[PDB]
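Working notes, beginning with the structure itself.
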Amino acid sequence: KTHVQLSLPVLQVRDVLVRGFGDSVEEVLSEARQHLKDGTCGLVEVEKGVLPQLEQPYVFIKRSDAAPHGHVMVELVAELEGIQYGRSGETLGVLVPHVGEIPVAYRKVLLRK
């Protein structure tokens, strides 16, 4: 399908054990998409102090519509030293690998695949 319905667990930044997806804009995007397919991708909400606790390159999910079945449509946008690869809307959080951390919530989204 073009879009997948996912429910990502929301992790508090200081609980994340793996804090990036890779070392290049194209690997962080590829793993992110891969862990999304596998249900092993988490979501950290971006607040004051949150991004410097994480490793670049960043992968954000950003909203791309104004939202079916409760799920919000989103797309991936990487970032590395201030340059973003991907134009899209408002950031719903930063993606991270999920490796068992207990979430504080679940953000329902609809991924462009």
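Residue numbering for chain A follows Swiss-Prot; the residues present correspond to positions 11-76, 79-125, in that order.
This deposition comes from X-ray crystallography, 2.5 Å.
Each residue, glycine too, has its Cβ placed from N, Cα and C.
Natural variation at this site is recorded by Swiss-Prot as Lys47 to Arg, annotated: In strain: Omicron/XBB.1.5, Omicron/EG.5.1. In the three-state DSSP reading, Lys47 (variant position) counts as helix. Non-local contacts of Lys47 (variant position) by the CB criterion (under 8 A, 6+ apart in sequence, same chain) comprise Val14.
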